[PDB]
2 protein chains.
Amino acid sequence: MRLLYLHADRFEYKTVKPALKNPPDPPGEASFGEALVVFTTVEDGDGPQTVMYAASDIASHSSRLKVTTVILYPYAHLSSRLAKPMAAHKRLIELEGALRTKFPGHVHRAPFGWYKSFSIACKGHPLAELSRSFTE
Amino acid sequence: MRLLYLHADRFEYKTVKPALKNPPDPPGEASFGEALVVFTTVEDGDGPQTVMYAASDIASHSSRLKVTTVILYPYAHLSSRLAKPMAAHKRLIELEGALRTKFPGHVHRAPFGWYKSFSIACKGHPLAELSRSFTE
Ligand SMILES: C[C@@H](O)[C@H](N)C(=O)N[C@H]1[C@@H](O)[C@H](n2cnc3c(N)ncnc32)O[C@@H]1CO
Ligand SMILES: C[C@@H](O)[C@H](N)C(=O)N[C@H]1[C@@H](O)[C@H](n2cnc3c(N)ncnc32)O[C@@H]1CO
Ligand SMILES: [Mg+2]
Ligand SMILES: [Mg+2]
């Protein structure tokens, strides 16, 4: 699993066209204030342990930034070893569930299987932008 | 070299703290209207051929999107096989130079070696967000 952690002053997205024949989540849109935005690419090897490591690391990083909102943003583009879409959807649901057991703030998982427009204002401090890899 | 192509309605950045002992570019800030924003991670193997392939592909993609502004945005976080900073700076300068021989619009290379805040509004059409790899 490859993640990009972006500490935003604000974030919003809107689903536009379907990217999958039948997206498993409904269309919609949402906007946020200060949040850790986690662009998340699920990789072929990802299983339960990978999800638990990532949930721990996101919670720990959120804690040190003192953010109380996490956005789990499905992203196809961080890796060249993608899981298939149905496995990726399942892992992202698991990740959202695991993160709730480790992090006490707002957890928002964005819809899977859509093209989306988005806007972000990302902070420019030294820890505002980091990448992570998790495996089992 | 790993790139992320983001077709933006608007983009702006500001350098904040130095990320390198002595950044090779001066601090500053800039904002743009519609642009292809190219987040660019230079990798250990990158040489002249890699720069020429990437310059061709960015020009060709810009052409099909009908954009007339390209932002070359140095980014540490797209890969786990980074070139050293002085080689990466040199390759990004080469890339800017090569892209000018292939693409007739505004080319803006952002300063290397800074932490930066940024804002982007990214379009949500099917080709608004793509990743690329180039090697030799
Ligand atoms: C494209 C851009 O506008 C938007 N942000 C998008 O990337 N959409 C992706 C994810 O929502 C999802 N998806 C499919 N496979 C995966 C995977 N392995 N990991 C994560 N997400 C996946 O399915 C869409 C098809 O690429
Ligand atoms: C960090 C974030 O706010 C900002 N956007 C940033 O990423 N800054 C990077 C690039 O400007 C540059 N840099 C160093 N090595 C490389 C490399 N191999 N490829 C590209 N850039 C590099 O040096 C800084 C140190 O990571
Ligand atoms: Mg809508
Ligand atoms: Mg300034």
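Quick check of the header: X-ray crystallography, 1.9 Å.
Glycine is no exception: its Cβ is also placed from the backbone N, Cα and C atoms.
Copied from Swiss-Prot, the annotated features are:
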- A:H77 to A: Isolated domain has decreased deacylation of mischarged L-seryl-tRNA(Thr), no activity on L-threonyl-tRNA(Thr). Deacylates correctly charged glycyl-tRNA(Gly) (MUTAGEN)
- A:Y115 to A: Whole protein and isolated domain have nearly wild-type deacylation of mischarged L-seryl-tRNA(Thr), no activity on L-threonyl-tRNA(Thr). Same results; when associated with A-129 (MUTAGEN)
- A:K116 to M: Isolated domain does not deacylate mischarged L-seryl-tRNA(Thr), no activity on L-threonyl-tRNA(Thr) (MUTAGEN)
- A:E129 to A: Whole protein and isolated domain have nearly wild-type deacylation of mischarged L-seryl-tRNA(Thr), no activity on L-threonyl-tRNA(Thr). Same results; when associated with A-115 (MUTAGEN)
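Here A:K116 (mutagenesis position) is positioned 21 angstrom away from A:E129 (mutagenesis position), judged by their C-alpha atoms. Taking the mutagenesis positions A:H77, A:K116 in turn, the residue surrounded by the fewest other Cβ atoms inside 10 Å of its Cβ turns out to be A:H77. The 6 Å Cβ screen around ligand 2 retains A:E129 from the mutagenesis positions A:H77, A:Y115, A:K116, A:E129, ordered by sequence position. Across the structure, A:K116 (mutagenesis position) and A:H77 (mutagenesis position) place their CA atoms 13 angstrom apart.
Taking a C-beta cut-off of under 8 Å and a sequence gap of six or more, A:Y115 (mutagenesis position) has these contacts in its own chain: A:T15, A:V16, A:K17, A:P18, A:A19. In the three-state DSSP classification, A:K116 (mutagenesis position) falls within a strand.
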